[PDB]
Amino acid sequence: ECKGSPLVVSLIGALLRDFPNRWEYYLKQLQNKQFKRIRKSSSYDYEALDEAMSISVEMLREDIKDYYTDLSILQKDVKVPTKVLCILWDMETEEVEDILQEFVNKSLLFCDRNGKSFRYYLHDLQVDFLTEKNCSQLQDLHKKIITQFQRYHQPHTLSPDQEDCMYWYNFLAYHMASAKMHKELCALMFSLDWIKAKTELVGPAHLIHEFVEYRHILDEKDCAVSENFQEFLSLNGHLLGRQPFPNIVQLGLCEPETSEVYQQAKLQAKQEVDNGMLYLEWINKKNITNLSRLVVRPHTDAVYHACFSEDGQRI
Amino acid sequence: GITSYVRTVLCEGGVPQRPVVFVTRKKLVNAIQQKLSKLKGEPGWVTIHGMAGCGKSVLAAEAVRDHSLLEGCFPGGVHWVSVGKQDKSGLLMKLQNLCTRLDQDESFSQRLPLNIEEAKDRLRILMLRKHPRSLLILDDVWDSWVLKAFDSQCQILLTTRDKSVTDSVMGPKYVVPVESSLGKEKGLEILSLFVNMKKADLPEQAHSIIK
Ligand SMILES: Nc1ncnc2c1ncn2[C@H]1C[C@H](O)[C@@H](COP(=O)(O)OP(=O)(O)OP(=O)(O)O)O1
Ligand SMILES: [Mg+2]
């Protein structure tokens, strides 16, 4: 938790000198992520680590000051391509970099000179302070970024070449969740074609991870839809990644029951059918296949051994 | 057994002379003194504390009262400052007064600093050159900025009620903690001195009040 801010270590450390018994307490306290709990009088000039950050924020000229807060939304550990910052700001790129350069000097946002591209990012402490001091706004802004992206690229209108897009796959999903807009979340994550492109360069793991987050966000009834989709994924992992991304629209019409995943497939098939494509219907599914919960291909080359983590968290 | 010389150094220092009716606390004095001995060199602060009226000052006066620890250890004289409780303005004067006290020669500017830090400089510099092996003792002290002011990097020992006070400061800190107890044998010793009679000659009433 300390993340090497020796100020936190001395701050925890002294704090412990008084109460050797309450050892776990502060552990869970930093697990809490609030630094208001930790305080010590010290040679250092501030009660606490939260105390230091507040002093840094004030100096910025009023025009700059508002912008930092937008900067609040960004993940603890994402080096975002400059563009997305351009989009949220809606301000031209040559200009946008320079304000950020001023920040980096303020040492409030670390630089990343990777090639022409720049990824700026924060310390875990810097991020935590932000939520500590900007939390009420953040839910509100979470809806601001999305609308701006809507004023530009649509998710289907997204492209492989654009630098920002992967952030957009990987995390756009993320913003809508904070937004708390579930219908919009349906407008994005549900879209099977979005799944197609995401599985094209992302792979079929990120979507599953998103789905677990997804389940709380929307509705229990949909959760079943998510359950149907996860069931649709079980068949995806084993051969889906290879390359010849077999026309899923055709391999999809294999699920049972109906749910929302199957309903989508039949209609798509009907649409395909009039045009052509010679899809063959399958009539025995309910009579066949005892489905496995999951399948993995780690290697194009034959497997020789595998082992569980002792924790069981990984293999 | 006070040396004549000890009194001469002590007079210059300005520590109060012990009350005529006193009773040594050998163990405690010994502990402070041995500990006090510990910061043989290089900065250092000692805190002494107790609930009100625990013999806290007298011990401070008493510890230094002895020749051995003071003379070999402390070529520099001892300076006592009575800090009390102070608003920012009040604190300022004590500093100037310590300035005037320390600079007996007057070689340093007759003008006095209007700024606390400047006084801090005059103290540090004076402690550094004018009085190389000096020890400063403080009385009371109720808030940290105060010791922030006196934080000359030269040994100063503060004696008090709060032990929180020396948290702003930097450098090795030791605390000797005086519980308010005393000894039944000793108080009878003290009571006798107060009324001037062989301890046995003391009335039956006396034993109970000490309780
Ligand atoms: N031998 C002795 N040792 C300690 N105290 C004694 C002795 N003989 C008499 N006394 C009484 C008389 C004094 O009023 C008092 C000593 O004062 P002191 O211990 O310096 O209090 P203090 O300065 O810690 O109080 P405060 O916390 O208010 O400053 O104890
Ligand atoms: Mg006193």
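We number chain B the same way Swiss-Prot does; the residues here are 105-315, in that order.
Technique stated in the header: electron microscopy, 3.8 Å.
Backbone N, Cα and C atoms are what each Cβ position is placed from, and that goes for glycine too.
Some features that Swiss-Prot has for this protein:
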type	residues	note
BINDING	B:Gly154, B:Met155, B:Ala156, B:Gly157, B:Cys158, B:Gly159, B:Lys160, B:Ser161, B:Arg265	ATP binding site
MUTAGEN	B:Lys160 to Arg	No association with APAF-1. No binding to pro-caspase-9
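With a 10 A radius on its CB, B:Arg265 (ATP binding site) counts 15 other CB atoms from all the protein chains. In terms of local Cβ density within 10 Å, B:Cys158 ranks first among the binding-site residues B:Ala156, B:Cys158. Of all Cβ atoms in the shown protein chains, 19 besides its own fall within 10 Å of the Cβ of B:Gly154 (ATP binding site). Long-range Cβ neighbours of B:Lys160 (mutagenesis position) (same chain, at least 6 residues apart, Cβ-Cβ under 8 Å): B:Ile152, B:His153, B:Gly154, B:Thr263, B:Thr264, B:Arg265, B:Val282. Largest Cα-Cα distance over the residues recorded as binding ATP, namely B:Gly154, B:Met155, B:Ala156, B:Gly157, B:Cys158, B:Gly159, B:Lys160, B:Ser161, B:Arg265, equals 12 Å.
Excluding the listed site residues B:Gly154, B:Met155, B:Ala156, B:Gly157, B:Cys158, B:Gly159, B:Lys160, B:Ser161, B:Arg265, the same chain places B:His153, B:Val282, B:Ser284 with Cβ atoms within 8 Å of the centre of the ATP site Cβ atoms. Among the binding-site residues B:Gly154, B:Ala156, B:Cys158, B:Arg265, no residue has its Cβ under 6 Å from any atom of ligand 2.
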